[PDB]
Amino acid sequence: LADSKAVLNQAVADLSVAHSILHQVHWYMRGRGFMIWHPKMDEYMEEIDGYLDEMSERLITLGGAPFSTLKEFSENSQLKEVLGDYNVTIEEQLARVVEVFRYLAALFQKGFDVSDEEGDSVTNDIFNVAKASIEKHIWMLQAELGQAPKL
Amino acid sequence: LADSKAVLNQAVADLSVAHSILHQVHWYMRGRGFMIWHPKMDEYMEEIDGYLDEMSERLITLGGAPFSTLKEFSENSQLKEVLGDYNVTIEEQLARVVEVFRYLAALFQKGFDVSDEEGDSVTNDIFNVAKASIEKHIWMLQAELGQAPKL
Amino acid sequence: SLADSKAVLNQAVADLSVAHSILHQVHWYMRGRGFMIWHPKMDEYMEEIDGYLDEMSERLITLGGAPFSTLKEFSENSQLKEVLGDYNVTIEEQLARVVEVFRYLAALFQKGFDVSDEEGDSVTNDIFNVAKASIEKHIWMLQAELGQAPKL
Amino acid sequence: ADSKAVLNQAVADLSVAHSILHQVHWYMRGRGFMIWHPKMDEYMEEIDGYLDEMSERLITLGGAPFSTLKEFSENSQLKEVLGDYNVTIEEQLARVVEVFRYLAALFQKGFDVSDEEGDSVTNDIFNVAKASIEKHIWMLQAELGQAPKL
Amino acid sequence: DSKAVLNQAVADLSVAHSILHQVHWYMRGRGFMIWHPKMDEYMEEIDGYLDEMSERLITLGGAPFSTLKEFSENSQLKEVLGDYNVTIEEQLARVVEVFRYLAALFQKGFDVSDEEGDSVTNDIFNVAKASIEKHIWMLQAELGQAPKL
Amino acid sequence: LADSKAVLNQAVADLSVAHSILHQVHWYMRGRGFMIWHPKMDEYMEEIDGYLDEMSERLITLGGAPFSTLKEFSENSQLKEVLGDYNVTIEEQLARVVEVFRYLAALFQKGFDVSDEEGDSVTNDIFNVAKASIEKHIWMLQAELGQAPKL
Amino acid sequence: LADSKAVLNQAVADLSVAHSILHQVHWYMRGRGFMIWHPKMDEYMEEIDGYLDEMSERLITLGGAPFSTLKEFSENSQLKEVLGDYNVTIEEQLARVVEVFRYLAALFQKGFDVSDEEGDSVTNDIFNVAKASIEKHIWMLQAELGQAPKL
Amino acid sequence: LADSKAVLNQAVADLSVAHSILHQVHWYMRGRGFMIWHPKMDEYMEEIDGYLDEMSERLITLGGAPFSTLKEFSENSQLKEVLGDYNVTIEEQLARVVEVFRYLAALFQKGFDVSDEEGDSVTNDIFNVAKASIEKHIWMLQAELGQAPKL
Amino acid sequence: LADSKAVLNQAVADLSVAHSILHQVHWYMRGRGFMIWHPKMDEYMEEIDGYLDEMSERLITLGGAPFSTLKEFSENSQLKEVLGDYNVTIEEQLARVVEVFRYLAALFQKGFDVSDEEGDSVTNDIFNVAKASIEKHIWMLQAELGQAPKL
Amino acid sequence: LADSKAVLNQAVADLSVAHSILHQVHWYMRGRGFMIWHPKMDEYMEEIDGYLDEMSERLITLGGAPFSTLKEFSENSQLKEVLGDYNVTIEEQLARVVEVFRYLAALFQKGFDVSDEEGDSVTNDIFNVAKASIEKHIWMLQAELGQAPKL
Amino acid sequence: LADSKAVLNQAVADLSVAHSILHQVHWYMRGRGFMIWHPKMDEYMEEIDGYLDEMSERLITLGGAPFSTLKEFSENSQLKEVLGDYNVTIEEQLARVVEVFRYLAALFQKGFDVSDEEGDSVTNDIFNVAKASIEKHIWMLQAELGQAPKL
Amino acid sequence: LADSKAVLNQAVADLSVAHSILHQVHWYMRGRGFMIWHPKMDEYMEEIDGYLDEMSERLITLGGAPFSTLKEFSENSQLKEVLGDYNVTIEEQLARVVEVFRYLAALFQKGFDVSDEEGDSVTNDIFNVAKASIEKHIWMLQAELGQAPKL
Ligand SMILES: [Ca+2]
Ligand SMILES: [Ca+2]
Ligand SMILES: [Ca+2]
Ligand SMILES: [Ca+2]
Ligand SMILES: [Ca+2]
Ligand SMILES: [Cl-]
Ligand SMILES: [Cl-]
Ligand SMILES: [Cl-]
Ligand SMILES: [Cl-]
Ligand SMILES: [Cl-]
Ligand SMILES: [Cu+2]
Ligand SMILES: [Cu+2]
Ligand SMILES: [Cu+2]
Ligand SMILES: [Cu+2]
Ligand SMILES: [Cu+2]
Ligand SMILES: [Cu+2]
Ligand SMILES: [Cu+2]
Ligand SMILES: [Cu+2]
Ligand SMILES: [Cu+2]
Ligand SMILES: [Cu+2]
Ligand SMILES: [Cu+2]
Ligand SMILES: [Cu+2]
């Protein structure tokens, strides 16, 4: 199950970086809609953390060794972080969360694919559930942004 | 008691159509304010459904036969429905909810008058409670829309 | 594109809206021994039906679709037929209507599952699978009440 | 005076109604016991609510509520019979319906008198209780295969 | 007879509820705001015993008193007309009197069911007697007195 | 006091002052029964604030403009305030609360009549509910004080 | 205290078999009343399981070794099991539960007497509590079946 | 305001007026973001009332006599009230709330300083806790206004 | 669906025996770690009971006849039971739970495969969910025992 | 009921000292298992305090005068106390709790017997309930220690 | 942190005695007001016990050894205990509670001062929080008794 | 680090790294005690994250710009991360948590010190509350490890 293990660990790194990006958005946010979207980032972060732990502990359950240092997370994630900036607009912050979420949905589709191909149905379901929820968020964030989900 | 029964049945039809219209607004909404107004439609729908069930079971209690098919709801409602359209602005969507709620408040006043006249105080009270909260919603929606309630 | 996955989701929106109306009718027009139990049971079924409806509609939206959202659309697209409310229907005839509504929904959900499986829409596939599971369980229980096997 | 009187009438009738419901609850036998036995508890609790609220309204209005079994029995227009296990479920439910029809008519009377005297507070207490009792009458009659026939 | 004492209790608990309700309603004087809702706790507890003991009697094949006529004729408690001029201390003194009668009745219930080998019924009277006696201590304590069981 | 708007706004002022009086009682109370009456004042104050907000927002809903400054509250209220005094007995504090509540119930009656006369049943219902509870409190308070409610 | 130990272990076997029988009734039930009685079986099963664990752990506490395999349960129980059959009427199902419960109350009576005579008052109480509730159930079950409890 | 007692009483007056100002904003608010900011005012008001009560009770506890009439509040407070106005923008509404909060945070700093100087550590902590939370609100409000907290 | 039905019924038998074994472990456990592992056994039992009822009622739902007697469970189960023994160490006790869980996870895989081939996706999901949770427990139990999960 | 009274009072003093010993164990505990047993001592302590207050209040109810000073507790208790010592192992700490419990269970038996002889049935059930729970704890502590309960 | 450690331990002793005195007041109380003040002694005892555990565990944390036997409590406490006496009036009982509380607040001031001088700010805040609450209780008790707090 | 803002950011970095190490301990833990200590890591991580968020917020509130990327956390933190290793004993894992907490306690003392010196009492409080709880955890972890807290 080497490829299911590799994608789980990929998600551990990516989700760790995604959490950090969401926390940055939470902190640096400024503009009309702050009061709604600032605590909304805690909800997204909590949900991201749930996926992270579950996917890491599935990796552990399968005999793997999850990345578990900030260096491992940062080096292995395909997500890129920039310095915090208070002058990013609300719309831009929401569009970055959408970018991250589209990335995660694509990653989860890959985890779904590989786990299916390896016959790892438990892992497959974990990815599917995460994908479901993330794609729903993309619809909502896009809607706020006056756009179709464009999945 | 023939008219109290009639107006309660009218309310069953109109509430069923108002539910559907609220559901459309909930689903087709796009633009800034989505994250607050999308779940708000669920609260409004649940409140509408509560009136619908209480007025219908009052009608039953009084010996009446509630409308209970979509054809009945559609044909007897004075509310008109259009196809859902994502390009309707948030402010236009809220304007639509306000016009539905104005209609309902007026319908509930007719219900109050009719049942008051017949001495059906229980029905009278159903209408008064429903009118009270709908009018408060009208104030709030109009305030969001930068307007006086204009009841 | 997921053309048929989207189509079956919207089919479900239509049928669930009509299913909801039928369960409400049963709820209101019910008379006979067993009323005190089956009348609020209809509220539980309605709420579950409403849950699938909202979730299937919002999956369709998520996918770039446009859900049916008027009574006219629900009526004309649903395969479920409605009749006028009638208080002289027996309890066991009411429960039998509910069973036939549920058999239809279970079959629709099966169609949703197969169609989404084939197009590789696994999220949609799981929504249908969960809904089918529950509907089929209620069929067992309703049928038991009616002194019958589930006969899926 | 009349609002006060009808409040006290309800105190007595609701006390006897509670007794009858408790009897139905205890002596019930037959298919449907397991649903209807605890149902009598919900009805009793609701009846006790009206009883205390109407009695306390009477106190608030300067009255003196009936507060002995003797007063309840001889002021109430509801008749009690000895407990009897032979009564069918449908008959037990029919007896509850009959008691509820009485309470609903009495609450209408309370509504009328209080409306005439301008005691809108008492007026609402009667309306709220009546609404709920009539709803029960529908459900009870439905179980019995019947229209509410208010 | 366990069955007889259970039915006596049904009658007396019915009358005791009426008396507590009377105290709840007619109470006036300093302490009303604490003692008025306290009567609700007592009545709820009294009604708990009433139902428990009645349905034990049904369980044993008995026929509980289920009419005010039966309650009033069989009960050994007496009722008087409600009176707003009764003092807070008098009202509470009346509550103690009722509770003392109840505990003694539950004592009799305990003895009789014990002699009869009916341990379930026995246990019902024991739990009830325990709480009533605790209440007697507290009421008496408020009244400046020892419980004097 | 020609109309419902007027009496609602009167309530707004009187309830504000009633709130302030109850707080005074709560703070300056001394003597046997403090442990029970002190927190009871909190209950009364929260109930009062409840009416205050309901009535103000009914007035807003009707298109009026609620008093919303202390000057407005204090000048338009017909209740009189005095300096906090620790040497007022418990019985005196309770008597003063009774006085406030008697005033409030009377005002709510005037509110009921004015709304009844102009067919504003929503407002009418608001006054009726508030009057019911206030009158119940007078009974209980009077009972503590060894008195009939004497409405 | 060998008798109390012996009866606690009997009850362990019998409660285990009683649970199985209730679970069969739960599964195989068909007919009007199913919707009430099917979940009612869960309540009974939970209560039986509470007795089982309590009685078992009292036996452990006393220095005994409770029956703890299906073979021990099945061979030591005096209750007899039959193949699940869907065609049994609801009435027959409830009659069967009554038979089981009568057996248990009688067993609990034996437990009460045996424990009383050894002066094991804790075991005594355990049987008394269990017996009280089972006899209450016999009444209700017999009431549904149109009969007196006939204890 | 030379001592802990004096600043605590100054706090009582200012908090009373702050409360009235927040209620005005709550009532008179119109514009996009109403549905979020209107109930937010209730949260602020409840927090404010919590400080009002604790500081007043602390004063009582220290042997002082709290201001407890509208006249005392309005005269002693350094906050100015103006007539309610429905044509104030949300941005303007939130800017006023910010002005009030900066005033309270400054007053709480004074109470902190004075109490530390007196060695009244209990009073000191009350001012510190209240200041902490108010400064946090300033950050959030400012961020909604697209600005740094600028304490 | 003959094979799905067969494997569901196998699960009913095996889960019934597994519950019995877990209960033995719960009862007979001695050694350091009791206070933790004794209630943990209750958790595992509740979970095992949940699969048992759900798999049995999926079988009923599919037109099957679940095993529903202790004799059917003992004879159909591939799990073997032995007399309770206080002298088994905690390590031995947890190792035994691990063996049981590995057995169940493998039966659930069989269940998953057979339902997959037959196109019974509802049953397939029931096995997959049960398998996931059991594998997770095997990881934790194994971790307690100082080992990799070694699925 | 002189001896019933006496033994209740013995229990007040002994439960007082037992509470103190358990608090010492709670505080001075060191070693593997701390994280479980440290909070467990709080559960035991709360349970011990429950019996203490219950038995004291029963004594008061019977016309007695509970020991209510530490002098009285110390002099009357048969339990002995020593200075806290962090160097005691976890296993000896738990053996010490067991000895306290064996004592209390013996005392509760004495209370049972005495109250039984005087026909104080209420006091009798109080000791029985308490004895049942303590003996259960003895089984559990003993199991942790790898021992039979040896009552 | 010698002085901080010493004063924490003095609190352990005095708080242990305070709890005993309150329990005495709880049990022996008689007179009008019993029904309010009897349960109020529970609230006080719970709060006292919370300080006792916190201060003891702060001392353990700091490397000290808490008093943990009744002899240590009784010999180290400055609080004096007398035999329970039902003839003490309610107002005398409350007066005794006031005196204990006055003693505890002064002890907590000493605690504050000593920890502040030593730079043990964690211990410092512990004393401050406890002091705040005790002084509030003093105001309330004094109020009941018709007096100023007179801190 | 030379002001409160500087130490707040240092805390953001260190808490981020502390969270990562705790998550590693949580994941890679094997040994007797796993079932207790694995979820206890979750409690420590929630708490650490509470500090991270409020310290970051406080920095934002003060006009600062928190580290908000993994690169920034990793490079600014003085904690070192090593690759996850299943072979580390439970006791070694616990000792690692203790080392981390000792570091955080020292950091928080530095934060307390710096903020006190600047007169930033709000920040000071934040650090003091955090230090308190971490030191208590150090006591408990050390107790598990059979050691004095050795602060
Ligand atoms: Ca648009
Ligand atoms: Ca059949
Ligand atoms: Ca090992
Ligand atoms: Ca050691
Ligand atoms: Ca005295
Ligand atoms: Cl799209
Ligand atoms: Cl828009
Ligand atoms: Cl009719
Ligand atoms: Cl049948
Ligand atoms: Cl071992
Ligand atoms: Cu985890
Ligand atoms: Cu309904
Ligand atoms: Cu939705
Ligand atoms: Cu009442
Ligand atoms: Cu009952
Ligand atoms: Cu408001
Ligand atoms: Cu157990
Ligand atoms: Cu206060
Ligand atoms: Cu089941
Ligand atoms: Cu106590
Ligand atoms: Cu502790
Ligand atoms: Cu945050």
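Using Swiss-Prot numbers, chain F covers 22-172, in order.
Recorded method is X-ray crystallography, 2.1 Å.
Positions of Cβ are set from backbone N, Cα and C atoms, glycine also.
Same-chain residues at least 6 positions away in sequence with a Cβ under 8 Å from that of F:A27 (variant position) are, in sequence order, F:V135. According to DSSP, F:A27 (variant position) sits within a helical segment. What Swiss-Prot notes for the natural variant F:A27 to S is this: In strain: 825.
One entry in Swiss-Prot concerns the mutagenesis experiment F:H47 to A. Its note says: Decreases the iron incorporation considerably. The secondary structure of F:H47 (mutagenesis position), as reduced to three states from DSSP, is helical. Take the CB of F:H47 (mutagenesis position) and look out to 10 A: across all protein chains shown you find 21 other CB atoms.
Annotated Fe cation 1 binding site per Swiss-Prot: F:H47, F:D74, F:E78, in sequence order.
A mutagenesis experiment is reported in Swiss-Prot for this position, F:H59 to A, and the note states: Decreases the iron incorporation considerably and induces Fe(2+) oxidation-dependent degradation. Counting only same-chain residues six or more apart in sequence, the Cβ atoms lying under 8 angstroms from the Cβ of F:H59 (mutagenesis position) belong to F:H47, F:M50.
Secondary structure at F:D63 (mutagenesis position), as computed by DSSP, is helix. Less than 8 angstroms from the CB of F:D63 (mutagenesis position) sit F:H47, each of them six or more residues away in the same chain. Record note (Swiss-Prot), mutagenesis F:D63 to A: Decreases the iron incorporation but is still capable of binding iron to some extent. The unchanged residue is displayed.
Around the Cβ of F:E78 (Fe cation 1 binding site), 18 further Cβ atoms fall within 10 Å across all displayed protein chains. Reduced to three states, the DSSP call for F:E78 (Fe cation 1 binding site) is helix. Per Swiss-Prot, the feature Fe cation 2 binding site maps to F:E78.
Taking Cβ-Cβ distances under 8 Å and a sequence separation of 6 or more, F:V103 (variant position) has no neighbours in its chain. Quoted from Swiss-Prot, the note on natural variant F:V103 to A is: In strain: KU5.
For the naturally occurring variant F:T110 to M, Swiss-Prot gives the following note: In strain: 6407 and 825. Of all the Cβ atoms in the protein chains shown, 14 others lie within 10 Å of the Cβ of F:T110 (variant position).
Listed in Swiss-Prot as a natural variant, F:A116 to V is described as follows: In strain: 849 and BA 70/12. Here the Cβ of F:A116 (variant position) has 15 other Cβ atoms within 10 Å, regardless of which shown protein chain they belong to.
According to Swiss-Prot, the mutagenesis experiment F:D137 to A or F carries the following note: No major effects. In the three-state DSSP assignment, the secondary structure recorded for F:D137 (mutagenesis position) is helix. Around F:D137 (mutagenesis position), the same-chain residues at least 6 positions away in sequence with a Cβ under 8 Å from its Cβ are F:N145.
Record note (Swiss-Prot) on the mutagenesis of F:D146 to A: No major effects. In sequence order, the list of same-chain residues 6 or more apart from F:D146 (mutagenesis position) whose Cβ falls under 8 Å from its Cβ is empty. F:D146 (mutagenesis position) carries a helical DSSP state (H, G or I).
According to DSSP, F:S154 (variant position) is assigned to a helical segment. According to Swiss-Prot, the natural variant F:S154 to N carries the annotation: In strain: 836.
Ranked by Cα separation from F:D74 (Fe cation 1 binding site), the variant positions F:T110, F:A116, F:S154 are led by F:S154. Those recorded positions from the list F:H59, F:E78, F:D137 that have a Cβ under 8 Å from chain K Cβ atoms: F:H59.
Cβ neighbour count for F:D74 (Fe cation 1 binding site) (all protein chains, 10 Å cutoff from its Cβ): 18. Spatially, by CA atoms, the variant positions F:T110, F:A116, F:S154 include one closest to F:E78 (Fe cation 1 binding site), and that is F:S154. Long-range Cβ contacts of F:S154 (variant position) within its own chain (separation 6+, distance under 8 Å): F:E68.
With respect to their backbone Cα atoms, F:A116 (variant position) and F:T110 (variant position) stand 10 Å from each other. Filtering of the recorded positions F:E78, F:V103, F:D146 by Cβ separation from chain H (threshold: under 8 Å) yields F:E78, F:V103, ordered along the sequence.
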